[PDB]
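Colleague: The structure that follows is given in the form of structure tokens.
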Amino acid sequence: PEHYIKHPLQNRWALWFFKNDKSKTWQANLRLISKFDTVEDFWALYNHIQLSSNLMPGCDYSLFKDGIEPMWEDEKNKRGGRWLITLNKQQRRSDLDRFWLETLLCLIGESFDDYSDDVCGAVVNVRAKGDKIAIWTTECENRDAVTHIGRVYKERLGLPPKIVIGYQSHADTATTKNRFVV
């Protein structure tokens, strides 16, 4: 069996792409690229697409559990929020791709113990003013789930204790105080 079976992931995941085009609404600029649910199909896709540091400014990638769209309006995001990593311009070269890859593996590897069910997906924003990576969770009030995801994420990224990252509710973003910090 092991000799020929692809390795199943715990979840099926959908990778999304967003391109800034002022001719269109934000939702119209969001498109599903493809879905995968094995280790082998994940690397097949990853090795096929541009590194985030090579995208034109204004684009996003999003990796979400199959059935969750990468938007606040989704039932599983409306009451949640995101752990936000704010990159400076120099970190596009030094950290963006490796942070984004680590985040991808954090999602597909289900790295948050028995809180990885609280994870919806992750988003990388390539921006002229400063790139962002975020993990999105489903309930901005599950203090225990959110804080655990945050501490595990900060350490899997390798961020030093001299860095503080914040958790922002989509409800506040969609109208920017942090509700949690680790």
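Chain A residue numbers are taken from Swiss-Prot; in order, the displayed residues are 31-205, 211-217.
Cβ coordinates are placed from backbone N, Cα and C, and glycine is handled just like the others.
According to Swiss-Prot, the protein carries these features:
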- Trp56 to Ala: Abolishes mRNA nuclear export. Impairs nuclear pore complex reprogramming. No effect on interaction with PML or viral Z protein but reduces binding to the mRNA cap. Capable of AKT1 activation. Does not impair interaction with HHEX or HOXA9 (MUTAGEN)
- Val69 to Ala: Reduces interaction with LRPPRC. Abolishes interaction with LRPPRC and abolishes CCND1 mRNA export; when associated with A-73 (MUTAGEN)
- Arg157 to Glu: Abolishes binding to the 4ESE element in mRNAs; when associated with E-159 and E-162 (MUTAGEN)
- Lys159 to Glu: Abolishes binding to the 4ESE element in mRNAs; when associated with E-157 and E-162 (MUTAGEN)
- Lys162 to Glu: Abolishes binding to the 4ESE element in mRNAs; when associated with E-157 and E-159 (MUTAGEN)
Colleague: Could you tell me, to the nearest whole Å, how far the Cα of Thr205 is from the Cα of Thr211, given 5 unmodelled residues between them?
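Modeller: Flanking Cα atoms: 9 Å.
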Colleague: Under 8 Å between C-beta atoms and at least six apart in sequence, can you list the same-chain neighbours of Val69 (mutagenesis position), or say none if there are none?
Modeller: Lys36, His37, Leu39, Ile138
Colleague: Where does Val69 (mutagenesis position) sit by DSSP, helix, strand or coil?
Modeller: helix
Colleague: Using Cα coordinates, what distance in whole Å links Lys162 (mutagenesis position) and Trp56 (mutagenesis position)?
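Modeller: So the alpha carbons of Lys162 (mutagenesis position) and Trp56 (mutagenesis position) sit roughly 18 Å from each other.
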Colleague: Starting from the Cβ of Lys159 (mutagenesis position), draw a 10 Å sphere and report how many other Cβ atoms land inside it.
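Modeller: Counting Cβ neighbours of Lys159 (mutagenesis position) within 10 Å gives 9.
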Colleague: Specify the secondary structure state of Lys159 (mutagenesis position) as given by DSSP, simplified to three classes.
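Modeller: In three-state terms, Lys159 (mutagenesis position) counts as coil.
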Colleague: Which residues of the same chain, at least 6 positions away in sequence, have a Cβ lying under 8 Å from the Cβ of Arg157 (mutagenesis position)?
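Modeller: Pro87, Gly88 - these are the non-local Cβ neighbours of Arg157 (mutagenesis position), listed in sequence order.
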Colleague: Secondary structure at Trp56 (mutagenesis position) (DSSP, helix/strand/coil)?
Modeller: coil
